[PDB]
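**Student:** Questions regarding the structure given below will be posed in turn.
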Amino acid sequence: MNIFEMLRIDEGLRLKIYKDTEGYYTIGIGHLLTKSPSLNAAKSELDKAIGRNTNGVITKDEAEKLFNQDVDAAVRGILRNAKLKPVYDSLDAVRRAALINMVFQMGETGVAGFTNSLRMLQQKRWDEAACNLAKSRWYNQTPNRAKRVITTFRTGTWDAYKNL
Ligand SMILES: *SCC1=C(Br)C(C)(C)N(O)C1(C)C
Ligand SMILES: [Cl-]
Ligand SMILES: [Cl-]
Ligand SMILES: [Cl-]
């Protein structure tokens, strides 16, 4: 298991524009195109992202390219952020993946806002961090995915992603 395999499980793979859990136009492996309710706007974002006039459909290779960029962007976002960087630096490799996962899903600013959870993570109070993380819109809206990510922070193992 690694961050790519982890996010691939959590995000799935779809080669045609679809709406994510929040109803936003998305493609590939959880690549958010736009929050605009306009399919045309989403298609424009897609063509720009891929560098060609797509019929709202991409190849697996193209999906994986966007995915690579997006994982890179999440890590980059964590390292540039004054709140996220110290937490990330304090974590082991498995828990680092859990933090990247959160940033991939909700964005740098969103995760940076989890002040109390971040402190507990920094303190290595894993059970307490786990409980605090669950007290969120994130957990309530995507409970199975949040449970997997939280289990990863709680245990520092890939147990939540085995047999998946
Ligand atoms: S997060 C607080 C709780 C814990 Br530690 C367990 C035992 C899982 N619970 O049922 C809660 C929600 C009270
Ligand atoms: Cl998805
Ligand atoms: Cl992009
Ligand atoms: Cl879920």
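Including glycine, each Cβ sits where the backbone N, Cα and C put it.
Pasting the feature list from Swiss-Prot:
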- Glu11: active site, proton donor/acceptor (ACT_SITE)
- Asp20: active site, proton donor/acceptor (ACT_SITE)
- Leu32, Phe104, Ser117, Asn132: substrate binding site (BINDING)
- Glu11 to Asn: Loss of 84% of enzymatic activity (MUTAGEN)
- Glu11 to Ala, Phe, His, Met or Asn: Complete loss of enzymatic activity (MUTAGEN)
- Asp20 to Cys: Nearly no effet on specific enzymatic activity (MUTAGEN)
- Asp20 to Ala, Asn, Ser or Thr: Complete loss of enzymatic activity (MUTAGEN)
- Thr26 to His: Facilitates transglycosylation more effectively than hydrolysis; covalently bound substrate (MUTAGEN)
- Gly30 to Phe: Almost complete loss of enzymatic activity. The enzyme is destabilized by 1.5 kcal/mol (MUTAGEN)
- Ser117 to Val: 50-fold decrease in enzymatic activity (MUTAGEN)
- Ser117 to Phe: 10-fold decrease in enzymatic activity (MUTAGEN)
- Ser117 to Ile: 500-fold decrease in enzymatic activity (MUTAGEN)
- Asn132 to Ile: 5-fold decrease in enzymatic activity (MUTAGEN)
- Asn132 to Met or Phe: 2-fold decrease in enzymatic activity (MUTAGEN)
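Distances, neighbours, how buried they are, the whole picture for these features please.
**Tutor:** In the shown protein chains, 20 other C-beta atoms lie within 10 A of the C-beta of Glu11 (mutagenesis position). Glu11 (mutagenesis position) falls within a helical segment according to DSSP.
Take the CB of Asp20 (mutagenesis position) and look out to 10 A: across all protein chains shown you find 17 other CB atoms.
Listed in sequence order, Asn116, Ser117, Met120 are the same-chain residues at least 6 apart in sequence whose CB falls under 8 Å from the CB of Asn132 (mutagenesis position).
Secondary structure at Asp20 (mutagenesis position), as computed by DSSP, is coil.
There are 22 other CB atoms within 10 A of the CB of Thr26 (mutagenesis position), with all protein chains counted.
Of all Cβ atoms in the protein chains displayed, 21 besides its own lie within 10 Å of the Cβ of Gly30 (mutagenesis position).
In the three-state DSSP scheme, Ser117 (mutagenesis position) is classed as helix. If you draw a 10 Å sphere around the CB of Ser117 (mutagenesis position), it holds 23 other CB atoms from the protein chains shown.
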**Student:** Over the residue list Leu32, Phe104, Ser117, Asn132, recorded for substrate, what is the maximum interresidue Cα distance in Å?
**Tutor:** 27
**Student:** Consider only the recorded positions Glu11, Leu32, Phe104, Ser117, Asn132: which of them have a Cβ under 6 Å from an atom of ligand 2? Write none if no residue does.
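**Tutor:** Close enough to ligand 2 are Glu11.
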**Student:** Using the alpha carbons only, what distance in Å do you get between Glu11 (mutagenesis position) and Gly30 (mutagenesis position) once rounded?
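**Tutor:** Here the two Cα atoms are 5 Å apart.
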**Student:** Among the binding-site residues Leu32, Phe104, whose Cβ has the fewest other Cβ atoms within 10 Å?
**Tutor:** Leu32
**Student:** Near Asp20 (mutagenesis position), meaning Cα within 10 Å, which of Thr26, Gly30, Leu32, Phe104 (recorded positions)?
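**Tutor:** Of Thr26, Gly30, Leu32, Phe104, within range: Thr26, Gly30, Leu32.
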**Student:** Rounded to a whole angstrom, what is the C-alpha distance between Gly30 (mutagenesis position) and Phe104 (substrate binding site)?
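**Tutor:** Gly30 (mutagenesis position) and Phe104 (substrate binding site) have their Cα atoms 9 Å apart.
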